[PDB]
Amino acid sequence: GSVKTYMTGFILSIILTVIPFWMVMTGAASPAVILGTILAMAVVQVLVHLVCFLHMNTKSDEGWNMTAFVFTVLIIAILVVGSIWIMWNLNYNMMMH
Amino acid sequence: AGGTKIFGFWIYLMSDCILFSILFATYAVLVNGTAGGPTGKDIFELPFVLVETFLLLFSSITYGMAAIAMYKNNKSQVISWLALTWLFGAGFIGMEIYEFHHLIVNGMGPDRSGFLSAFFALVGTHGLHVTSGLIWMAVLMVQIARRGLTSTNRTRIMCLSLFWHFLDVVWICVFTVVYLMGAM
Amino acid sequence: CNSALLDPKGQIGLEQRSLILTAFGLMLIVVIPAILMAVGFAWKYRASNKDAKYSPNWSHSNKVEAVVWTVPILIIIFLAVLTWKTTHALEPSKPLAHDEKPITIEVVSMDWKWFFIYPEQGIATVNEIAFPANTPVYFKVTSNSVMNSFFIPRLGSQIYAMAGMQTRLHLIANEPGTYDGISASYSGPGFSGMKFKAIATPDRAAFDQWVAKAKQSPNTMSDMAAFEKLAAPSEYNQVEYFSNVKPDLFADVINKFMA
Amino acid sequence: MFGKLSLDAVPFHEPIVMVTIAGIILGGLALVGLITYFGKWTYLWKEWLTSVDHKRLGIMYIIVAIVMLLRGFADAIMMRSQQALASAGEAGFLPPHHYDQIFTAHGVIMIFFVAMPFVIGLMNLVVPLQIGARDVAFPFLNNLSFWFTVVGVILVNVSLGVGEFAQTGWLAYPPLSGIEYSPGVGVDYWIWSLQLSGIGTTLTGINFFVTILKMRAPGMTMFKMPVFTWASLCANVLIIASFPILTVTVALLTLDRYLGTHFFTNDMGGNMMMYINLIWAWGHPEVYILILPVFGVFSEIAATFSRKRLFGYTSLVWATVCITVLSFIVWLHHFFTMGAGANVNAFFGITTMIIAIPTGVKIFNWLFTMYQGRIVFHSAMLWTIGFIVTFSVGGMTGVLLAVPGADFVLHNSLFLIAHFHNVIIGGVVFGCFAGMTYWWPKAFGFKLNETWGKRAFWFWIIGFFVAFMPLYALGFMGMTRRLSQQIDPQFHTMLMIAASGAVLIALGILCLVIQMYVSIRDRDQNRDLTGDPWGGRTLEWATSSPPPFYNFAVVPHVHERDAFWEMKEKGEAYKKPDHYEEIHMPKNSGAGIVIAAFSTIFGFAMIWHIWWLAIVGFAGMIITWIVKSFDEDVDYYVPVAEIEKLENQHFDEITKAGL
Ligand code: HEO
Ligand SMILES: CCCCCCCCCCCCCCCCCC(=O)OC[C@H](COP(=O)(O)OCCN)OC(=O)CCCCCCCCCCCCCCCCC
Ligand SMILES: CCCCCCCCCCCCCCCCCC(=O)OC[C@H](COP(=O)(O)OCCN)OC(=O)CCCCCCCCCCCCCCCCC
Ligand SMILES: CCCCCCCCCCCCCCCCCC(=O)OC[C@H](COP(=O)(O)OCCN)OC(=O)CCCCCCCCCCCCCCCCC
Ligand SMILES: CCCCCCCCCCCCCCCCCC(=O)OC[C@H](COP(=O)(O)OCCN)OC(=O)CCCCCCCCCCCCCCCCC
Ligand code: HEM
Ligand SMILES: [Cu+2]
């Protein structure tokens with residue numbers, strides 16, 4: 001039943017946390033692969049916690065409770081990436097060139 | 001009836017997710033805002049954050065077993081699975097306080113090296129939500145023990161089930177950006 | 001028509017006057033018919049008028065709603081050929097193609113006055129600048145205090161002044177004269193008194209006399225101790241000349257916030 | 001008794017403030033003394049103050065907005081008097097210490113406590129009525145959302161009497177509003193007036209988002225909704241997605257002033273440009289909350305008084321959605337002159353003009369709505385005709401300001417000041433006064449005075465074109481905003497016309513008081529009997545005037561758009577049901593005021609560093625929240641005898657007037 005859905009979301013979340021922690025502590029001989037694997041496993045572990053824990057579904061509130069999350073992801077991606085790109089150009093400028 | 005408050009609380013968590021994203025945008029600008037103070041590698045002890053990640057992870061599977069027991073008709077099993085996840089929630093708070101107390105005594109508080117100001121405003125703001133969820137869990141534990149698994153009590157468990165699992169999703173984004181990227 | 005933006009005296013101001021007028025003419029093709037239809041339809045189609053057509057069930061037309069969407073898009077598309085070629089040409093921190101040895105003027109905001117440093121001449125002035133006509137002027141603007149904005153309205157663009165940050169601005173005066181420059185960003189109780197004069201000399205011979213006049217003053221700014229005395233909070237400061245300045249005083253204002 | 005209060009913070013030796021301090025106190029004691037003389041203290045309780053009814057909360061939102069409109073204008077007319085006097089060499093009254101507290105307070109009151117409660121109050125009254133809902137989705141949350149705004153209007157008002165307000169403008173810019181350049185309590189009054197009102201405004205957006213989506217009538221889809229509900233749905237999305245940005249950004253300023261942190265300082269690695277990035281990322285989504293239900297108000301009014309269907313429903317609905325999406329990617333236009341690159345200013349400059357395209361679709365759709373109709377020149381219709389003329393002028397100004405090349409000479413000038421007084425006085429204030437006249441028979445049961453309504457319109461629209469059209473010319477000649485003393489004499493004779501224009505708008509607010517006085521006095525003559533004075537189309541006009549406090553004995557079945565208009569076209573439109581059922585209604589709760597009472601104590605204690613009262617104030621909000629969870633008596637059933645008596649005394653008035 002639903003007991004196995006919580007356990008599968010619990011086993012995978014352990015694997016998606018030890019392996020990002022193991023590469024930083026060991027060193028893994030490559031800083032670019034570490035940053036790729038940390039950001040990739042962070043997104044997947046979020047998607048595990050949405051399906052297995054929060055029980056997100058398209059057929060939940062007659063199409064809602066899923067498109068509200070998709071809209072707010074786009075708002076966050078507008079706010080975070082947009083302000084970082086604005087502040088990067090403001091910090092690249094205003095320097096003693 | 002009961003599904004209106006559950007959906008209405010989900011919209012609030014979407015506003016709360018935007019609320020946490022402003023702190024992530026503020027922290028990302030002030031990563032290199034160390035005014036001669038310690039950086040991320042000089043502060044972050046990754047064995048100490050690995051225990052904190054597992055304590056919040058153990059408190060999400062424990063609440064998941066409480067929601068399964070709510071779908072059953074066992075009154076005592078909902079209380080017993082709620083007492084265990086309160087201890088894991090208190091252990092997460094008890095390690096963030098100990099991490100914050102070590103920095104303030106050693107002179108690495110928010111009033112020096114304003115990268116540390118953004119560090120205290122993101123981990124501390126996440127720690128306030130877990131502290132707010134701990135009071136909500138403690139209030140809910142005394143209503144189920146007194147009135148039982150009524151129709152209004154079943155809605156408040158599911159509203160906290162959305163809230164408590166959301167704080168683990170934010171903590172995934174917290175330890176990725178702050179601790180893992182900062183202490184490479 | 002003669003109010004310092006419709007009658008500018010700089011190349012940046014002249015190219016910004018045409019940018020305002022071309023944008024204003026493009027938007028009037030859809031705003032003026034919007035105003036006239038607001039009054040023309042209200043007068044012709046009154047309830048007291050019986051000769052007008054009455055169609056209460058008419059609420060959808062493909063040949064009408066297409067024009068509602070197309071023409072504001074086509075105005076914006078013609079305004080998208082602009083706002084990209086002009087933003088990349090009227091941007092500050094971009095030198096003008098003139099090649100006549102641009103003069104760098106270092107600008108420090110205070111409370112509540114303007115401090116100007118001439119690094120190539122070794123002259124420091126308060127609330128007054130001078131530069132020869134038809135020559136590019138390089139402005140490096142910083143603040144010793146809260147945020148201000150360097151603005152000469154008759155010469156062209158403006159830029160903010162921030163503490164620990166070095167904004168850049170290029171200006172040129174096409175005609176000789178004096179131009180009143182103010183602060184555009186509010187900075188406290190003395191904000192209303194932060195007004196300076198920009199004297200555009202007819203030639204470089206009348207500019208060197210102003211530099212030689214400014215080095216006859218007994219006041220000096222050879223150290224940061226005299227800088228902090230001048231950086232005291234004051235309002236409605238007069239014109240003051242300093243004969244000797246520190247060779248790298250502009251870096252010390254930035255480095256007292258960044259370090 | 002403790003903290004920074006030492007009895008010298010009271011502004012003595014200043015006759016301008018002390019008259020207005022005594023004016024509020026003697027005005028407030030006269031207001032209290034009239035209630036206890038009539039014995040209406042037991043009537044304000046249990047019917048108005050603790051009411052979870054959305055019509056009662058909708059009216060009281062407007063009353064707060066109307067009263068704050070008097071204070072927010074009477075200090076704005078002092079600035080027009082000061083700037084006219086300061087020109088041509090006369091340093092009169094209002095010193096710069098006194099003057100800088102005014103436009104900071106003028107900006108905060110007019111944005112948050114005039115325009116926001118008027119927009120919310122129109123949505124609180126009409127949106128549950130249009131969707132066939134008996135109440136809002138969260139009735140206790142709607143009552144608590146109102147009283148958090150009352151905490152906001154209390155802290156600004158006591159800043160005039162106890163301490164002082166901020167001197168940094170209405171957005172509290174970096175370090176001038178810091179702890180080393182503003183060591184007073186002025187910024188602390190600004191912080192907690194916006195934090196406590198902002199957490200109650202965010203709960204309003206959540207409340208109306210679930211009400212529109214879930215509490216609709218059976219048979220009404222999303223594209224069969226009223227156009228005002230579509231505009232209110234897209235406006236509440238902006239409340240949910242931008243007020244958390246306001247909540248963080250003020251709280252980040254709170255940590256700088258209290259804990260001495262380094263976020264926006266200049267010394268220890270803080271970035272002062274990050275605040276201006278964040279305070280405008282909320283700032284333009286803040287102002288599109290103001291203008292979107294205005295578009296929904298004017299869409300219903302232009303359809304009602306033209307006796308014609310609304311032209312282009314599908315074009316108007318999708319234009320409102322496109323405004324909501326594009327509002328979050330334009331916020332860089334407010335600080336073009338910061339020093340960003342050419343690729344940053346031109347990218348945000350282009351998309352600021354893109355959001356003008358769905359605004360232009362909405363303007364031309366109302367023009368073709370009145371293309372072949374029977375236009376009745378009502379007082380509320382005069383605001384709609386005056387809106388299209390006024391908003392097109394100031395809207396054309398904003399797209400001109402959207403170009404960064406044109407923005408480099410017009411930033412922080414009076415051209416900017418006349419831009420947004422063209423689209424708020426032209427847009428929001430005309431929009432809120434139009435819906436005030438349009439829904440006055442539904443709110444109170446009687447119609448407003450038609451003669452004084454038209455006279456109040458002509459003072460507002462002609463008086464605007466004298467007050468702010470010289471400011472368009474003043475922004476060209478180089479005059480900047482927030483200029484207090486020693487203004488240039490070349491700016492004289494154009495500021496005198498602008499100061500004379502504010503006198504005509506003062507008569508328009510004066511004519512609003514006369515319009516309300518005559519209509520209340522003559523409420524027995526122009527009485528709305530059938531519940532539909534004009535030709536109604538939406539489901540709100542199917543109810544009685546006033547609504548019967550449940551608003552619907554039987555929830556209607558919706559088949560097409562303009563369901564009440566289709567019911568009258570079908571023929572029956574008034575059918576007495578064979579039987580009634582009990583109606584589940586929430587109870588009036590004393591909590592919400594007690595939570596607000598402990599928040600204005602907590603808010604006042606944080607400003608004056610009274611830390612022992614701040615703990616009691618913060619714990620008072622939490623214990624009352626906890627004690628409002630064990631209460632099982634939160635709902636009750638209306639008996640069928642009360643429903644049948646109220647419906648039978650409504651259906652006979654329908655039978656008297658032919659139907
Ligand atoms: C609710 C109020 C409101 C409204 C409606 C608007 C509408 C717009 N805002 Fe004005 N903004 C508002 C709130 C403000 N904006 C401001 C300042 C401001 C500035 C800064 C200028 C400067 O600092 O020098 C820019 C660039 C804009 C952009 C715009 C644009 C492009 C529109 C457009 O949406 C206008 C759209 C309407 C149009 C275009 C007319 C209708 C269309 C017709 C008739 C036909 C179609 C024609 C075309 C599409 C051309 N806003 C400030 C000052 C902030 C401060 O205090 O510092 C405030 C308060
Ligand atoms: C330190 C500064 C900030 C302080 C913030 C306040 C936190 C203090 C602790 C507050 C939490 C105590 C809650 C006690 C339980 C009472 C509510 C309850 O039983 O929850 C059920 C409720 C569903 O409602 P219903 O079932 O109808 O019952 C109505 C209850 N009035 O479900 C609900 O919807 C109510 C529960 C909502 C959950 C609260 C959300 C927590 C957010 C806290 C943010 C903290 C940090 C803020 C950061 C600001 C920016 C820096
Ligand atoms: C220190 C300040 C602290 C903060 C205070 C802030 C207060 C905000 C809330 C104030 C608003 C409360 C409601 C206003 C009174 C409305 C009275 C009214 O509409 O008439 C009621 C009744 C008429 O009959 P009925 O059919 O019930 O009316 C319409 C039904 N939909 O008529 C009657 O039978 C009774 C007669 C009238 C009732 C007397 C009430 C007087 C008005 C009270 C003050 C209003 C102004 C307050 C301004 C506050 C500004 C912040
Ligand atoms: C806006 C958030 C900003 C973040 C910072 C502050 C966090 C505190 C506020 C978080 C609470 C939001 C919860 C929203 C849930 C909405 C959906 C829902 O489930 O609502 C249920 C219930 C409404 O109940 P209703 O159905 O109307 O009737 C039943 C009455 N028992 O709803 C409730 O009864 C619960 C909600 C009402 C109680 C909230 C009031 C407490 C606010 C305290 C603020 C504390 C901090 C103050 C300082 C400023 C910040 C530093
Ligand atoms: C879009 C929605 C509509 C807009 C929202 C409303 C905004 C403005 C609020 C002002 C009007 C609200 C109250 C209107 C009540 C009308 C009077 C009424 O219903 O009668 C009450 C009372 C006599 O009652 P009685 O005649 O026995 O009972 C029959 C009721 N038909 O009649 C009386 O003699 C007492 C009337 C009391 C008036 C209440 C006024 C207090 C609030 C005023 C706000 C500020 C007004 C501006 C400043 C005025 C300065 C003098
Ligand atoms: C008859 C009505 C009004 C008049 C005469 C008026 C007058 C003024 C004046 C003189 C200023 C300052 C200009 C300057 O600093 O140079 C100002 C600013 C401002 N006004 Fe108004 N105003 C009116 C209505 C409104 C309304 C209805 C709003 C609604 C939101 C509003 C919002 C603002 C804001 C936000 C500012 C900026 C404040 C600041 O920059 O600190 N005003 N107004
Ligand atoms: Cu904007």
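Going by what the header records, the deposited coordinates were determined by electron microscopy, 2.6 Å.
For all residues, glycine too, the Cβ spot is worked out from N, Cα and C.
Straight from Swiss-Prot, the features:
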{"type": "MUTAGEN", "residues": "D:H54 to A", "note": "50% quinol oxidase activity"}
{"type": "BINDING", "residues": "D:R71, D:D75, D:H98", "note": "ubiquinone-8 binding site"}
{"type": "MUTAGEN", "residues": "D:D75 to H", "note": "No quinol oxidase activity, altered binding of a semiquinone intermediate at the QH site"}
{"type": "MUTAGEN", "residues": "D:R80 to Q", "note": "Abolishes quinol oxidase activity"}
{"type": "MUTAGEN", "residues": "D:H98 to N", "note": "Abolishes enzyme activity"}
{"type": "MUTAGEN", "residues": "D:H98 to F", "note": "About 1% quinol oxidase activity"}
{"type": "MUTAGEN", "residues": "D:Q101 to N", "note": "Reduces quinol oxidase activity by 75%, decreased affinity for ubiquinol-1"}
{"type": "MUTAGEN", "residues": "D:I102 to W", "note": "No quinol oxidase activity"}
{"type": "BINDING", "residues": "D:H106, D:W170, D:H421, D:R481, D:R482", "note": "heme b binding site"}
{"type": "BINDING", "residues": "D:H284, D:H333, D:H334", "note": "Cu(2+) binding site"}
{"type": "MUTAGEN", "residues": "D:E286 to Q or D", "note": "Great decrease in quinol oxidase activity"}
{"type": "BINDING", "residues": "D:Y288, D:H411, D:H419", "note": "Fe(II)-heme o binding site"}
{"type": "MUTAGEN", "residues": "D:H333 to A", "note": "2% quinol oxidase activity, loss of Cu(B)"}
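Positions of Swiss-Prot features highlighted on the structure.
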| residue | record | Cβ within 10 Å |
| --- | --- | --- |
| D:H54 | mutagenesis position | 27 |
| D:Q101 | mutagenesis position | 22 |
| D:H106 | heme b binding site | 21 |
| D:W170 | heme b binding site | 18 |
| D:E286 | mutagenesis position | 23 |
| D:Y288 | Fe(II)-heme o binding site | 20 |
| D:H333 | mutagenesis position | 20 |
| D:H411 | Fe(II)-heme o binding site | 27 |
| D:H421 | heme b binding site | 19 |
| D:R481 | heme b binding site | 18 |
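Close to D:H411 (Fe(II)-heme o binding site), meaning Cα to Cα within 10 A, are the following recorded positions out of D:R71, D:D75, D:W170, D:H334, D:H421, D:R482: D:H334. Screening the recorded positions D:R71, D:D75, D:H106, D:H284, D:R482 for a C-beta under 6 A from any atom of ligand 7 leaves D:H284. Neighbour counts were taken at the CB atom with a 10 A radius for the binding-site residues D:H284, D:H334, D:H419; the maximum falls on D:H419.
Largest CA to CA distance in the heme b binding set (D:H106, D:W170, D:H421, D:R481, D:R482): 15 Å, whole number.
Of D:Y288, D:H334, D:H419, D:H421, D:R481, all annotated as binding-site residues, the residue with the shortest Cα distance to D:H54 (mutagenesis position) is D:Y288.
For ligand 6, the neighbouring recorded positions among D:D75, D:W170, D:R481, D:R482 are D:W170, D:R481, D:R482, by Cβ distance under 6 Å. The Cβ neighbour count for D:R482 (heme b binding site), using a 10 Å radius and every protein chain shown, is 19. D:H98 (mutagenesis position) falls within a helical segment according to DSSP. Listed recorded positions (D:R71, D:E286, D:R482) with a CB under 8 Å from any chain C CB: D:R482. In this structure, the C-alpha atom of D:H98 (mutagenesis position) lies 11 angstrom from that of D:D75 (mutagenesis position).
Counting every protein chain shown, the number of other Cβ atoms lying within 10 Å of the Cβ of D:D75 (mutagenesis position) is 17. When Cβ atoms from all protein chains are considered, those within 10 Å of D:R71 (ubiquinone-8 binding site) total 21, not counting its own.
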